[PDB]
Amino acid sequence: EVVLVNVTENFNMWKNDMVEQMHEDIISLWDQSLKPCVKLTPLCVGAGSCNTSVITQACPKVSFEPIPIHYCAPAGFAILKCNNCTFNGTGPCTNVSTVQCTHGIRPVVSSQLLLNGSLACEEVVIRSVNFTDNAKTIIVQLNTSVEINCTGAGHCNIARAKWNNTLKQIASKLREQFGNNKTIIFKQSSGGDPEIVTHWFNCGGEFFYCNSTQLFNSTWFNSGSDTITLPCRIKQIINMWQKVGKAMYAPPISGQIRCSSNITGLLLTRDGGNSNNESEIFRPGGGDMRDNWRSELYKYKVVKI
Amino acid sequence: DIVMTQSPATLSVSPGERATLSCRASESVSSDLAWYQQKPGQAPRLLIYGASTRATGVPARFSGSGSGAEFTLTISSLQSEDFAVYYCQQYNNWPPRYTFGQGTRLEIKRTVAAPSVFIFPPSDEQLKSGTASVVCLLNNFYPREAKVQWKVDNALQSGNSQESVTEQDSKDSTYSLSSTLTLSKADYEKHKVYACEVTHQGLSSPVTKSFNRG
Amino acid sequence: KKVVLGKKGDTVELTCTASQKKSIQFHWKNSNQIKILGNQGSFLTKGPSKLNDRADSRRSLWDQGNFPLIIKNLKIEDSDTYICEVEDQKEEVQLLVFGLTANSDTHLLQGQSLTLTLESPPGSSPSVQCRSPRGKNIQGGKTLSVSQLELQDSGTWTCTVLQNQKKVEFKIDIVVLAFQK
Amino acid sequence: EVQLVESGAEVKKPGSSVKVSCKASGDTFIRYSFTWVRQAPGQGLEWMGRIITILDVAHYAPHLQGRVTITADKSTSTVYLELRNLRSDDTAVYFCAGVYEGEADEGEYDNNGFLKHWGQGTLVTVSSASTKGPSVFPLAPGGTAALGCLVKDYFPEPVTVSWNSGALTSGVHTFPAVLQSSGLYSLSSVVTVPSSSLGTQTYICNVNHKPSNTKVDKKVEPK
Ligand SMILES: OC[C@H]1O[C@@](CO)(O[C@H]2O[C@H](CO)[C@@H](O)[C@H](O)[C@H]2O)[C@@H](O)[C@@H]1O
Ligand SMILES: *[C@@H]1O[C@H](CO)[C@@H](O)[C@H](O)[C@H]1NC(C)=O
Ligand SMILES: *[C@@H]1O[C@H](CO)[C@@H](O)[C@H](O)[C@H]1NC(C)=O
Ligand SMILES: *[C@@H]1O[C@H](CO)[C@@H](O)[C@H](O)[C@H]1NC(C)=O
Ligand SMILES: *[C@@H]1O[C@H](CO)[C@@H](O)[C@H](O)[C@H]1NC(C)=O
Ligand SMILES: *[C@@H]1O[C@H](CO)[C@@H](O)[C@H](O)[C@H]1NC(C)=O
Ligand SMILES: *[C@@H]1O[C@H](CO)[C@@H](O)[C@H](O)[C@H]1NC(C)=O
Ligand SMILES: *[C@@H]1O[C@H](CO)[C@@H](O)[C@H](O)[C@H]1NC(C)=O
Ligand SMILES: *[C@@H]1O[C@H](CO)[C@@H](O)[C@H](O)[C@H]1NC(C)=O
Ligand SMILES: *[C@@H]1O[C@H](CO)[C@@H](O)[C@H](O)[C@H]1NC(C)=O
Ligand SMILES: *[C@@H]1O[C@H](CO)[C@@H](O)[C@H](O)[C@H]1NC(C)=O
Ligand SMILES: *[C@@H]1O[C@H](CO)[C@@H](O)[C@H](O)[C@H]1NC(C)=O
Ligand SMILES: *[C@@H]1O[C@H](CO)[C@@H](O)[C@H](O)[C@H]1NC(C)=O
Ligand SMILES: *[C@@H]1O[C@H](CO)[C@@H](O)[C@H](O)[C@H]1NC(C)=O
């Protein structure tokens, strides 16, 4: 809205209460919108007997299509916005402005790939709270979207040439961060919950679990092609993202479930570990949806006025 | 709660002919409707689910139809093994409160057969024990419908007899029936003639079998 | 400095507790910084360690501020130092896995020998004490042998392994045959 | 495909509880949901409840809520039904039944409400009556004659009847038992035979009542 002349402001995308606010809002959105037939949540406080909370409820088959949310200043506060395209998300920003509201953000719940989001305006950007810590998630922001077309018939398609181009740019940014002499390797998820190990998302109100091995199986700066086809599974028994628990939904009713999304970013983790080897391994990650919100909110902060 | 109604209660069909059974729901159950077959002494057997899908091992003469609130089971040519009780089951609601129809009994239609009637006085060993059971047997008749009345000294009896009826005979398609009159030894000795009076489509007039006590 | 002893083939549970009863981000690593297991929000992740297919947590305790590392079917090489990183803090635990076997799983004769072998990880200095049903005591470090079995030695032997002040108990069934003179 | 084998018949006083079981063999236990259905003598099928085995979550018929519990033991592939505060009208054959739900361990679940596999049923008799064997009385004997045995005052069901140790089956009718006002059961077994055969052929009814460990043989003669 209006630029602040000669003003330097510190941003920290990893400690941003806008992220926490958005998170609670999406959890509430899902309560009123995507209701399971049965949901289970653990309760073990007595230290001698557990009592799982079980809720059974009406379970309507409904279309689910995320629409943009705009966050405007909460009472007593103001929203500041960092204008530097390449801003890492943590540190001083010299080009800051005040805005009435954020840009429109679609609250897509997904793992591994970030979908239907904003693209970087210059080069590919990577962000972490601590790059040296192998346990911390790396948020990648692409500067060019990649289409992924999915069907309820059990697969997602991605153009192989575009994906390769994308991987090359990511690896080049990763070696820029971890060493120019490093070989960059992408591998499949090392394990965990199904929602974590596959690229997991919802389409037509159904939960898709697609095998992403073919997307993360290459080596960079070391020395059926046209389309990559990922096998998918639609499931009814789902681990909850909102909190520890499980939900069960009814089977699909539509024989024509079709979605096409733009991949605009990804979530990766680095293997790390003690090694004199001159290579780094990166695997798809995600699961904490706050990282999804961060990927869009990194350039904003709210300040007391 | 969803009420399932089947009709008719009993269906009589001649061997090798077609049978059509009906099931109605008190509200729509979409296609969440199953049909089961049950023979005496055995567990039910699934024939049809999803209103029209045949379960494994079910022959093609069984076909299910309908949706919403009205359903039909058709058996195109009845074989010996198809005579049984048939149940429909609603499973559309959530939370689940699944319900069954009250069943349709499919039995073999044959020509009328009048019963042979036999009467049995109480044994001396039972009389010795202070009670008297008089047994009336109606043997090998068709149709199942029969009326049995007890008269003691021409006095029409009520509330002191019980009946039991066999399953339809696998060889000749008939039924048999017993009616047992029970009275104390004291009441038994206070009367003379004990008579069983039987009415049935196959009899031109009521048949009476009797004996004089002592 | 916390030391936990495990038995080969058994399950073990390593504890990690945060300051408050609430599910937060945690991660378990070994001494070479290899990722074992952690959470991402309310989902479990597993790292590229050799424990992968045998490691788990108990998510029903996460909301209570407990984030355990459970390792099933323990192997000798699972012995290591494990670190749980939670709320900017690091809790460390050394796991030592031991195995104890008899020379023969088949039945022995009176007067025949029994040899027990302790399988242990590199760098452990364990002492062992075994006791037969009759009260026969044998002590050793890696190998313990009785030269002549008595008939009264048939049954369950109880073996205690001592390491770092801590001890773990093995029970081994031995058969010694009777005969008619 | 699963095979379902249920536990044996039960006899209970009103006010008691009962726990019946059903062992599932032959397929992956957690890929099935299991349902209990009861059938009172001479009546139709009544749905009692169903357990989603993988989730360990059971739902019940409204008229039963509160006094029925359905459980499953995955380690023994066994499903249980408990019914508390029993009433005489709980007397019925209780059936365990199940259906395949898809790869539940992989998150696939069709939630099928129909029932493909059935146990053999378990009779549960609920009554104030005490166990007792029958008294057996002759129904003493025209080209064809009728004769039989009256099997009276036993509890509980069932009783079995044969003639001449199983050598005679043609023309035999063993009627379904009736429950007398005394709370005890009664039935007759009859057989039609050539009238010329009386006095030359001997007829014995064999009555077996397993619940009371009782076995009776009764010669039925002309006079
Ligand atoms: O439990 C009542 C409930 O079950 C139904 C069948 O769905 O009736 C069943 O149970 C009755 C009581 O035991 C029986 O008389 C009947 O034969 C049996 O079908 C419904 O009537 C009702 O919703
Ligand atoms: C801002 O910076 C410019 C150039 O560095 C300088 O001339 C000016 O004094 C500063 N202050 C403002 C508010 O213009
Ligand atoms: C917890 O739920 C169970 C149902 O399985 C119940 O038996 C128990 O009494 C409950 N305890 C509490 C906290 O009321
Ligand atoms: C971004 O990253 C670098 C190190 O990666 C950090 O030192 C800098 O202050 C951060 N802020 C900017 C200027 O983007
Ligand atoms: C990003 O910001 C830094 C300092 O915050 C500034 O030096 C630089 O001009 C910016 N980079 C751009 C415009 O890409
Ligand atoms: C701040 O960034 C905006 C947009 O990126 C740009 O228009 C402007 O030149 C920057 N401010 C200055 C004057 O450095
Ligand atoms: C995207 O970024 C890469 C480097 O990260 C750069 O080479 C490429 O030109 C950028 N693409 C566009 C369309 O700006
Ligand atoms: C960053 O991660 C490294 C590797 O685990 C760790 O040693 C270091 O303490 C971390 N830095 C901060 C500031 O947390
Ligand atoms: C995805 O669909 C779009 C049109 O909706 C098409 O242009 C694109 O080529 C598709 N990408 C694939 C199948 O890789
Ligand atoms: C990506 O894969 C393509 C084949 O699809 C291959 O030519 C190339 O080695 C990779 N990218 C580049 C241009 O290095
Ligand atoms: C994905 O597919 C690959 C290749 O077939 C397979 O090795 C891997 O185990 C699969 N991953 C999952 C999550 O099933
Ligand atoms: C990974 O790619 C290699 C060659 O680039 C291929 O041979 C292999 O099948 C792929 N791995 C998996 C697990 O699919
Ligand atoms: C991305 O946007 C497209 C077009 O509006 C939509 O069809 C698709 O469902 C979106 N993807 C997700 C995962 O929401
Ligand atoms: C993805 O982005 C491309 C280029 O901006 C656009 O043409 C296409 O419609 C987008 N797809 C979706 C689903 O938004």
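Residue numbering for chain C follows Swiss-Prot; the residues present correspond to positions 26-206, in that order.
Determined by X-ray crystallography, 2.0 Å, according to the entry header.
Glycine is no exception: its Cβ is also placed from the backbone N, Cα and C atoms.
Summarising the annotation, Swiss-Prot assigns domain 'Ig-like V-type' to C:26-125. Here Swiss-Prot notes a mutagenesis experiment, C:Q65 to Y, with the remark: Increases the affinity for MHCII; when associated with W-70; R-85 and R-88. One entry in Swiss-Prot concerns the mutagenesis experiment C:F68 to I. Its note says: Abrogates the interaction with MHCII and T cell activation. According to Swiss-Prot, the mutagenesis experiment C:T70 to W carries this note: Increases the affinity for MHCII; when associated with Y-65; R-85 and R-88. Among the sequence features in Swiss-Prot, the mutagenesis site C:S85 to R is noted as follows: Increases the affinity for MHCII; when associated with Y-65; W-70 and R-88. Record note (Swiss-Prot), mutagenesis C:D88 to R: Increases the affinity for MHCII; when associated with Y-65; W-70 and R-85. The unchanged residue is displayed. Taken from Swiss-Prot, the feature domain 'Ig-like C2-type 1' applies to C:126-203.
On the structure: features taken from Swiss-Prot.
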{"residue": "C:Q65", "record": "mutagenesis position", "Cβ within 10 Å": "25"}
{"residue": "C:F68", "record": "mutagenesis position", "Cβ within 10 Å": "23"}
{"residue": "C:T70", "record": "mutagenesis position", "Cβ within 10 Å": "25"}
{"residue": "C:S85", "record": "mutagenesis position", "Cβ within 10 Å": "16"}
{"residue": "C:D88", "record": "mutagenesis position", "Cβ within 10 Å": "19"}
Field: Helix-strand-coil residue split for the domain 'Ig-like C2-type 1' (C:126-203), DSSP-based
entry: 3 helix, 43 strand, 32 coil
Message: Using a 10 Å cut-off between Cα atoms, which of these mutagenesis positions sit near C:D88 (mutagenesis position): C:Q65, C:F68, C:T70?
response: none
- request: Could you put numbers on the helix, strand and coil content of the domain 'Ig-like V-type' (C:26-125), residue by residue per DSSP?
  value: 12 helix, 50 strand, 38 coil
Message: Measuring Cα to Cα, how many Å separate C:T70 (mutagenesis position) from C:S85 (mutagenesis position)?
response: 15
Task: In whole Å, note down how far the CA of C:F68 (mutagenesis position) lies from the CA of C:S85 (mutagenesis position).
output: 12
